[PDB]
Amino acid sequence: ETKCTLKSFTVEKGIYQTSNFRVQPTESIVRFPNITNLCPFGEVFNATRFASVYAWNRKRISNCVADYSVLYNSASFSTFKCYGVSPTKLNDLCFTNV
Amino acid sequence: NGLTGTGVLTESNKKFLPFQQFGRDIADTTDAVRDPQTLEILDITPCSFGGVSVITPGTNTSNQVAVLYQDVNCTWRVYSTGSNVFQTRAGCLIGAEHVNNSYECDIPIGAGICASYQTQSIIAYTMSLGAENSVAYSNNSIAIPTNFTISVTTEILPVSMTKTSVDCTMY
Amino acid sequence: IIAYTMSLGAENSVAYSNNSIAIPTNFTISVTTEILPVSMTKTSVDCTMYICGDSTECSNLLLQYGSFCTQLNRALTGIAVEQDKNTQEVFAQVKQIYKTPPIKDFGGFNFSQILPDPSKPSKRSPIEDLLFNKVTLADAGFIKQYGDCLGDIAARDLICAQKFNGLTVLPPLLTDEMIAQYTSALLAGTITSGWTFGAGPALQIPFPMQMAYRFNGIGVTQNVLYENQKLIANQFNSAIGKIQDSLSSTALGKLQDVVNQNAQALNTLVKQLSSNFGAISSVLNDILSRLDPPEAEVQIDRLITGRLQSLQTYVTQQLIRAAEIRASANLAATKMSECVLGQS
Amino acid sequence: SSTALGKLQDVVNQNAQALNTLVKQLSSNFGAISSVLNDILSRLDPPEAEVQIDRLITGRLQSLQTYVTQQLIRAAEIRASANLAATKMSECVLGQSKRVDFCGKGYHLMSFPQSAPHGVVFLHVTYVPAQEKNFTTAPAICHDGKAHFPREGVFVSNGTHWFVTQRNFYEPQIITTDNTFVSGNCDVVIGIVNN
Amino acid sequence: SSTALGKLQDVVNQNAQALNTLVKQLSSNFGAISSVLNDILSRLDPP
Ligand SMILES: *[C@@H]1O[C@H](CO)[C@@H](O[C@@H]2O[C@H](CO)[C@@H](O)[C@H](O)[C@H]2NC(C)=O)[C@H](O)[C@H]1NC(C)=O
Ligand SMILES: *[C@@H]1O[C@H](CO)[C@@H](O[C@@H]2O[C@H](CO)[C@@H](O)[C@H](O)[C@H]2NC(C)=O)[C@H](O)[C@H]1NC(C)=O
Ligand SMILES: *[C@@H]1O[C@H](CO)[C@@H](O[C@@H]2O[C@H](CO)[C@@H](O)[C@H](O)[C@H]2NC(C)=O)[C@H](O)[C@H]1NC(C)=O
Ligand SMILES: *[C@@H]1O[C@H](CO)[C@@H](O[C@@H]2O[C@H](CO)[C@@H](O)[C@H](O)[C@H]2NC(C)=O)[C@H](O)[C@H]1NC(C)=O
Ligand SMILES: *[C@@H]1O[C@H](CO)[C@@H](O[C@@H]2O[C@H](CO)[C@@H](O)[C@H](O)[C@H]2NC(C)=O)[C@H](O)[C@H]1NC(C)=O
Ligand SMILES: *[C@@H]1O[C@H](CO)[C@@H](O[C@@H]2O[C@H](CO)[C@@H](O)[C@H](O)[C@H]2NC(C)=O)[C@H](O)[C@H]1NC(C)=O
Ligand SMILES: *[C@@H]1O[C@H](CO)[C@@H](O[C@@H]2O[C@H](CO)[C@@H](O)[C@H](O)[C@H]2NC(C)=O)[C@H](O)[C@H]1NC(C)=O
Ligand SMILES: *[C@@H]1O[C@H](CO)[C@@H](O[C@@H]2O[C@H](CO)[C@@H](O)[C@H](O)[C@H]2NC(C)=O)[C@H](O)[C@H]1NC(C)=O
Ligand SMILES: *[C@@H]1O[C@H](CO)[C@@H](O[C@@H]2O[C@H](CO)[C@@H](O)[C@H](O)[C@H]2NC(C)=O)[C@H](O)[C@H]1NC(C)=O
Ligand SMILES: *[C@@H]1O[C@H](CO)[C@@H](O)[C@H](O)[C@H]1NC(C)=O
Ligand SMILES: *[C@@H]1O[C@H](CO)[C@@H](O)[C@H](O)[C@H]1NC(C)=O
Ligand SMILES: *[C@@H]1O[C@H](CO)[C@@H](O)[C@H](O)[C@H]1NC(C)=O
Ligand SMILES: *[C@@H]1O[C@H](CO)[C@@H](O)[C@H](O)[C@H]1NC(C)=O
């Protein structure tokens, strides 16, 4: 460590500070709430009749599981853009006010 | 709940209001969390802690070293245990043999303790302040010199350093 | 609340004439104190632990700024060894540990409040003990174990908050008992040998005769001392009693300001970890989760730059303060050689 | 000629190390895609190469700033050292100093300067007493109900006879009325002796 | 009364020059589109 922080192969007599004492993690744990149902993917994206834009609808999404892979064989999109978050971390987070 | 991290989880005494899930310290790092299944509060403490120093007699003489763990008290969070474990008010020193003598400081460990490459091995000792002396003081005794010596000593003092200039655009 | 013009001092007039002189007929022996800072706290910083923590992505991103951390630590180690050099120039002037004999016959002068107390664990003097309790440090020892602050004891104890972020305080080379031994040797030499132990071998001389030499040095004949010896001894003893009194009563502000400044600097470093520096958050774990590598790297870069400049500011101000303490320690060494080892 | 001037070599070493550290710090990306301006300016067009060049400019500017600040601090220290050297030149070389340990250990006699690379060396010639000897002493001498004090010396006794000598060199002499002066009678001085 | 106190005038000169340099350094873009906050805040929206 000292040879490498000195950028030399020779060390001269003395005492040298090295990095703090590190401990490596042994396990990995995940703790999500107890949720069983799946989110209403088929009554939001598969509705029969939508609303016009001047009186737009607003549905409340409560305690459910967000599995958006179930849509992979039912509908294509052609516009899908996220803003506060990357699309590769959608099934690894919990969302508050949906 | 999506918040990732690393550390040690322990049972807590903090008590959250029902609308709270995370707890933050002054540096704004998350240090407490409510478990989403058991609803119990946990403290999150970091994992790395404690300074480390390495004492070498120079690698042009030997690759023996001693290691000072400045936050350990052995009577462990160490890389190795070997032999010659010696406790100091500066930490736990591993790899150096404790002796009872006292010399001038060679490599200062700290808190009054020095180390040196003697007999080869590495030894650790308490530094000596100097030779002890006593003056034959009485209320009617004086000491007068009868000879002298002419002494010549050197004293070195820096007076200048190198004058440099820099071209921003070129650098 | 009142506002006024400050006064410069009491007005006085000298009765000057072309054939008038004023001659003293008595004297007073005065004892005064002078306080001088000699060292400050030696600190060290782990860049990786301060800037990144246990983040491996941040630590890999930081490898473009390793020269800056080697530079910071070089500066801090320079300061750290300079502190020990300071203490050595001030206190280690003589390398013979003189003891004072059990012959406490010093012509009537009483040196009991400044001479070592063998009834203590240390061998400090009553005066040194009174001084030791008027300066409150922040580190009672230098071994704070991991298990000792594990839980919420961290971030409620400022020292564990500093330690979990890579900020270490190293212990001084000379313990307080060694410094007390040095001052004890200086006192013993100066009261049993006068000013001769600073120029070569210590040559004993009765105290009364040394005081007569020192009276000669200021332009007063020796018979003035020898004929007023009891009065002079009593005045000296009373003045020393006045010192202890005043102290034990009520300060060492110039020595407490150093401790306060170092502690405040470290704590300011710790609180500056709550700045966004123009990023979306100040926590690496909120960025690394909810953002993917290539577009989290911009935020982590902002945080890295901010925290690096924080460390740089700290090190610069520490260098400036160390220069000032160096000047103070040089003055103290000069005063030790010229006022204690001689007569000025 | 045997075997050093460490305090004068440290200055050279520090300045050289500072300049070389400046040179190696040109290999930092500072958060850009590369540390070479020619890899950015080729493979990238002006408006979107300007962001990278801005990152590099900021980094290198702060590198220069750090260098200049540390140079200023070091120059202050060298200034203090040079002021001390000028004081020593005027007070130890151009005169004789009474300040203890200012111009060497002992009693200062004289000093000689020698020039060295980036510094000065002083050779301090001092006087060190040696071969001391024990004597009995007294503050005053009582002769005719009068107390006699030495003029510029101290009263010593070889065991049987009393002499007056100078304090820094043993040179005993007979106590006369030209060595001493009278003040008062023999009732106030504490350790007065008869002679 | 004839003809100086250069060492005392250099202090005044240095302090004045430092303050004036601070004032002129308000004309730097630092890599932005302009050095005026009112040209940025007008023609550009918050985020
Ligand atoms: C979440 O589910 C777990 C089981 O999967 C529940 O844990 C039970 O808790 C009760 C306490 O009232 C225990 O008696 C059971 O033994 C637990 N079950 C298991 C398998 O450990 C938990 O209660 C659920 N969450 C909530 C809020 O009810
Ligand atoms: C290492 O731990 C020991 C004890 O756990 C610390 O010292 C105790 O100190 C008290 C005085 O304060 C003594 O009366 C006890 O006999 C000591 N016990 C032991 C086992 O040492 C010690 O301070 C710690 N290390 C350091 C250097 O601080
Ligand atoms: C001055 O006289 C004293 C008195 O005898 C001498 O000092 C003692 O020397 C012995 C042996 O070295 C020690 O054990 C004592 O501790 C000393 N101090 C006392 C007895 O108080 C001393 O050697 C004489 N000095 C010279 C220069 O002759
Ligand atoms: C004072 O000390 C000097 C030594 O510094 C003595 O001179 C030495 O005497 C010895 C023996 O006679 C010789 O071997 C040396 O050559 C002499 N030294 C020099 C430099 O000449 C001198 O005798 C001492 N004087 C007294 C009175 O003791
Ligand atoms: C020395 O003599 C002078 C001359 O009388 C004294 O000083 C004057 O004192 C009066 C009253 O205190 C003042 O009003 C005058 O202004 C003083 N100065 C003069 C008259 O020039 C002084 O008190 C004497 N000093 C001592 C020690 O006795
Ligand atoms: C010189 O001043 C001292 C005081 O410092 C005088 O001694 C005091 O005398 C008074 C009255 O006799 C006593 O109450 C005090 O106790 C004495 N002080 C001490 C410390 O003993 C002394 O008389 C003065 N001398 C002259 C010639 O005026
Ligand atoms: C020197 O002064 C001290 C006072 O500080 C004297 O010590 C006191 O002595 C008395 C008598 O034994 C005790 O009752 C006190 O408890 C001591 N300590 C105090 C008052 O703090 C000492 O006796 C003096 N030395 C000489 C030789 O007279
Ligand atoms: C103290 O010194 C005196 C010198 O004045 C010694 O006395 C003389 O010694 C010499 C030689 O022994 C004799 O010739 C003289 O007659 C002595 N007397 C005088 C008046 O000169 C004396 O011996 C010394 N004492 C000691 C103890 O050394
Ligand atoms: C020094 O000499 C004087 C005078 O020669 C000695 O004086 C005697 O002192 C006592 C006590 O005061 C008187 O009772 C005598 O009458 C004095 N005699 C004379 C002749 O004055 C004095 O004792 C001597 N000191 C020593 C230590 O011997
Ligand atoms: C809705 O789902 C039905 C199948 O249940 C499917 O036939 C229909 O095409 C879907 N319409 C939309 C807009 O998804
Ligand atoms: C250390 O090694 C170098 C090269 O091998 C050599 O020149 C040098 O003299 C060695 N050190 C000592 C103290 O001999
Ligand atoms: C070293 O000092 C200790 C202190 O108790 C003593 O017990 C021992 O005999 C001495 N010699 C050794 C152990 O080398
Ligand atoms: C010196 O002390 C002795 C005790 O041994 C005493 O008899 C004598 O009177 C004292 N003399 C002086 C001058 O203090």
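Residues 939-941, 944-1135, in that order, are what chain D shows, numbered as in Swiss-Prot.
Structure method, as recorded: electron microscopy, 2.7 Å.
Cβ coordinates are placed from backbone N, Cα and C, and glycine is handled just like the others.
Per Swiss-Prot, natural variant D:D950 to N is noted as: In strain: Delta/B.1.617.2, Mu/B.1.621. Under DSSP, D:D950 (variant position) is assigned to a helix (H, G or I) in the three-state scheme.
Here the residue is the original one, while Swiss-Prot reports the natural variant D:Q954 to H with the comment In strain: Omicron/BA.1, Omicron/BA.2, Omicron/BA.2.12.1, Omicron/BA.2.75, Omicron/BA.4, Omicron/BA.5, Omicron/BQ.1.1, Omicron/XBB.1.5, Omicron/EG.5.1. In sequence order, D:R1014 are the residues near D:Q954 (variant position), counting only same-chain partners six or more apart with C-beta under 8 A.
One entry in Swiss-Prot concerns the natural variant D:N969 to K. Its note says: In strain: Omicron/BA.1, Omicron/BA.2, Omicron/BA.2.12.1, Omicron/BA.2.75, Omicron/BA.4, Omicron/BA.5, Omicron/BQ.1.1, Omicron/XBB.1.5, Omicron/EG.5.1. Listed in sequence order, D:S975, D:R995, D:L996 are the same-chain residues at least 6 apart in sequence whose CB falls under 8 Å from the CB of D:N969 (variant position). Under the three-state DSSP scheme, D:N969 (variant position) falls in the coil class.
Annotation note: D:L981 (variant position) sits in a helical segment as assigned by DSSP. Applying an 8 A CB threshold to same-chain residues 6+ apart, the list for D:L981 (variant position) reads D:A989, D:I993. The note that Swiss-Prot attaches to the natural variant D:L981 to F is: In strain: Omicron/BA.1.
Neighbour list (D:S982 (variant position), Cβ cut-off 8 Å, at least 6 residues apart, same chain): empty. Quoted from Swiss-Prot, the note on natural variant D:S982 to A is: In strain: Alpha/B.1.1.7.
Variant annotation in Swiss-Prot: D:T1027 to I, described as In strain: Gamma/P.1; the structure shown retains the original residue. Taking the Cβ of D:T1027 (variant position) as reference, no residue of its chain lies under 8 Å away while being at least six apart in sequence. Secondary structure from DSSP puts D:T1027 (variant position) in a helix.
Of all Cβ atoms in the shown protein chains, 12 besides its own fall within 10 Å of the Cβ of D:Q1071 (variant position). According to DSSP, D:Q1071 (variant position) sits within a strand segment. Here the residue is the original one, but Swiss-Prot notes a natural variant at this spot, D:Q1071 to H: In strain: Kappa/B.1.617.1.
The note that Swiss-Prot attaches to the natural variant D:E1092 to K is: In strain: Theta/P.3. DSSP assigns D:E1092 (variant position) to coil in the three-state reduction, placing it in neither a helix nor a strand.
The note that Swiss-Prot attaches to the natural variant D:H1101 to Y is: In strain: Theta/P.3. Secondary structure at D:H1101 (variant position), taken from DSSP and collapsed to helix, strand or coil, is coil.
Secondary structure from DSSP puts D:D1118 (variant position) in coil. Cβ neighbours within 10 Å of D:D1118 (variant position), excluding its own Cβ and spanning all shown chains: 8. Natural variation at this site is recorded by Swiss-Prot as D:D1118 to H, annotated: In strain: Alpha/B.1.1.7.
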Seminar exercise, completed: The variant positions listed are D:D950, D:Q1071, D:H1101, D:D1118; by CA-CA distance, the one closest to D:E1092 (variant position) is D:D1118
Exercise. How many neighbouring Cβ atoms, not counting its own, are there within 10 Å of the Cβ of D:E1092 (variant position)?
Worked result: 9
For this session: Between D:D1118 (variant position) and D:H1101 (variant position), find the distance joining the two CA atoms and give it rounded to the nearest Å.
Result: 18
For this session: Run through the Cβ atoms and count how many others sit within 10 Å of the one on D:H1101 (variant position).
Result: 11
For this session: Return the variant positions from the list D:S982, D:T1027, D:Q1071, D:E1092, D:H1101, D:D1118 for which some CB of chain B is under 8 Å from the residue's own CB; sequence order; 'none' if the set is empty.
Result: D:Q1071
Exercise. Within 10 Å of the Cβ of D:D950 (variant position), how many other Cβ atoms are there?
Worked result: 11
